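Just below is one structure, and these are the notes that go with it.
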Amino acid sequence: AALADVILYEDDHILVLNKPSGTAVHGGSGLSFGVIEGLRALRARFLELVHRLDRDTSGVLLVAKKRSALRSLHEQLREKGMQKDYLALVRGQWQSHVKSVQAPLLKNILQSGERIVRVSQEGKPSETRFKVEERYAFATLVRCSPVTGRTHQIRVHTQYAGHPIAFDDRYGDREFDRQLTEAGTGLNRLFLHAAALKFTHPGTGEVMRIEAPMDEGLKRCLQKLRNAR
């Protein structure tokens, strides 16, 4: 209920999914599959992920169905001619003057294929923009716009700022997650959601904006905290 809602947009050029939290976008290092292999298994044709969301993130996921479309979309990403807005629920009260984090990032890949990313002044130049959406008693909903698209960039930028994401197992704060559980939110996954993607359609050249609803769990969490105080 409903499988049809996974599909946000499709034509001959692109396919745009509302990726569920918990589902990997492709297979891991060993015996595993994700969204992209699942989709190829329904078809010889061209299909390629334009970008990635991590396993626990949900929301807007763009897949190219033509080489010309990947060509165009790669180039938009490179030239920062995409806007991806995410919503994150973060610890404490995000400060209004903190409009960006510019902390450079290093990644290592672990024996499992999983990634751990860290701020290092010797890492890859990275930038996220932030805009407070809603404030709760001990948390904030922030719109997080990665300019660069590094691995776990938002998760590490928010942590680095002093405001890690709710239920982030790698970079989060278990006491913040405890507090969310006692407030009765029911939250049971990383609160990070790719809410909107803006880009140019590679076939018609029109500017498009595609938005993903948050799942019921996220929504109930937020409802619980709005009316909590």
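All chain A residue numbers match Swiss-Prot; in order, they span 89-131, 134-319.
Every residue, even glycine, has its Cβ placed from backbone N, Cα and C.
According to Swiss-Prot, the feature active site maps to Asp144, an assignment based on a curator's inference. Sequence-distant neighbours of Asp144 (mutagenesis position) (same chain, 6+ residues apart, CB-CB distance under 8 A): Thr241, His242, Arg245.
Annotation note: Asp144 (mutagenesis position) sits in a coil segment as assigned by DSSP. The mutagenesis experiment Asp144 to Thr is recorded by Swiss-Prot, whose note states: Does not restore cold-sensitive growth to a double bipA-rluC deletion.
The distance from the Cα of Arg131 to the Cα of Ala134, across a stretch of 2 residues left out of the model, is 6 Å.
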